[PDB]
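Participant: This structure is in structure tokens; I'll ask about it shortly.
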Protein chains: 2
Amino acid sequence: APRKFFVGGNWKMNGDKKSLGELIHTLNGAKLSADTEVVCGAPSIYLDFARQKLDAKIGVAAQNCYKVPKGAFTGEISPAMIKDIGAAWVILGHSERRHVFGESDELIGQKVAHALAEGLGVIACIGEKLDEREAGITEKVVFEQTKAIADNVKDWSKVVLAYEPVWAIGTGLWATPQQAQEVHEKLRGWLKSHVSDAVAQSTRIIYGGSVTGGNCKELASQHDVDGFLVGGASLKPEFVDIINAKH
Amino acid sequence: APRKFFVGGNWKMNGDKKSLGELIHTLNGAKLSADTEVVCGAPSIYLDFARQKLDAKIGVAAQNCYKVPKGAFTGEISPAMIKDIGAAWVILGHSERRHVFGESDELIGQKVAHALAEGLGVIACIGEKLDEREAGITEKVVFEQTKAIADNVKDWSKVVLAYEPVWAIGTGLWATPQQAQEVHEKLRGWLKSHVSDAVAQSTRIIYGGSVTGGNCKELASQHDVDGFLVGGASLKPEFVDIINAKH
């Protein structure tokens, strides 16, 4: 009935076999809450390794994919390949893909539709830049990005939405609990009016942007924040504390 | 003195464990000419698998990488990771990177410098579009693309240039042997004038764009064509024939 708390780790472009191996050993050995759904997003080269080594109870996500199953796209991977190695999730629309690599809402929407058709879960990311926030246009931006995704989702049961203020990613500035709650409750109301009440009540909306062991309890306690997408701290032992933020 | 014949296979976004497993078994079982240097470019998610399964005389290439060893670049992999799993090459500046994904000359140049600094070999791609060839400007386009790469190269010993006309990639159209020789010869004279004689004489310049079992011998016979980068036919048993083009 209540939405299951969800914590994702995004390792970004970090790790080697030795260091990722150590991190995974730690996670497997920790006491993690029975009521948190945990997913680790590994570099593509280490997806197979990560799935082999991680406790099955912990999910594995790719950090990107492309929009068709196969073909002449040098350097890309498809949902079919991700499923083949046993990963169950993909992260789409991350700030770094949008703003460093130039991925448009239209591309991201096609990626979302293809991932879902192939049976993967999607962590779909949205968020505003500082200049947008300061111009009063957070709601407009966040709703535009969300519509582009929603228009391409036919089954909401394997979607998680991640709200990541761009100014909060990797900077140490985090949104206040009140800043996060405002956006998350507005996103939920958007889902209610534009999709359905059932989808609004069931869909996890998670916060990302400088989540650490020090701030996770306060953020987690907000009524419409259902978890986190964690970058820098997901490579450290305090990731365990974040997974257990509700306890 | 002369240059070792070089054949790279670019698998692009194709395969699964089962299917690539059967392809690797074929290559390992085949009689491949000892005087051909062979490299297979696998999808990033299968790079570790491919290097584990392929006989040691066959080199493994990543299909792309980014320009720093680590950091906040969701979806990317670095040379340090490629090296970690035991691959020795990377393909950079592929037409699909430049034209589907919008990678610039300056970015490709910074990727080349970084992969070389980290001990990888680089297969560096250049090529003109149909409209450029028809306008009669092939030479201008290849010489600018080449200058971008070369300004970032201090040791040419681990660099292979791949001339691939964009209009020939995946379509079945191939440059005539005379068209390919013409460009290769001009590229070599540019390396002579702007780098050195010895680099000109030692650097392999390979041709790609719809190389098959049927045209490889006619292509390989040209003086300044030192090998091939093969896409489509690299997933097929005739790949063995292409490796053996000189015999």
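Residue numbering for chain B follows Swiss-Prot; the residues present correspond to positions 2-248, in that order.
When the header is checked for method, it gives X-ray crystallography, 1.7 Å.
Just so you know, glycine gets a Cβ as well, placed from its N, Cα and C.
Feature list, courtesy of Swiss-Prot:
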- B:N11, B:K13: substrate binding site (BINDING)
- B:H95 to N: Reduces activity 5000-fold (MUTAGEN)
- B:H95: active site, electrophile (ACT_SITE)
- B:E165 to D: Reduces activity 300-fold (MUTAGEN)
- B:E165: active site, proton acceptor (ACT_SITE)
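Describe the structural context of each listed feature in the structure shown, including burial, neighbouring residues and relevant distances.
Facilitator: Counting only same-chain residues six or more apart in sequence, the Cβ atoms lying under 8 angstroms from the Cβ of B:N11 (substrate binding site) belong to B:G42, B:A62, B:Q64, B:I92, B:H95, B:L230, B:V231, B:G232, B:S235. Under the three-state DSSP scheme, B:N11 (substrate binding site) falls in the strand class.
Reduced to three states, the DSSP call for B:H95 (mutagenesis position) is coil.
Around B:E165 (mutagenesis position), the same-chain residues six or more apart in sequence whose CB sits under 8 Å from its CB are B:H95, B:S96, B:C126, B:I127, B:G128, B:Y208, B:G209, B:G210, B:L230, listed in sequence order.
Classification of B:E165 (mutagenesis position) by DSSP places it in coil, neither helical nor stranded.
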Participant: Around B:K13 (substrate binding site), how many other C-beta atoms are within 10 angstroms of its C-beta?
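Facilitator: Its Cβ has 24 other Cβ atoms within 10 Å.
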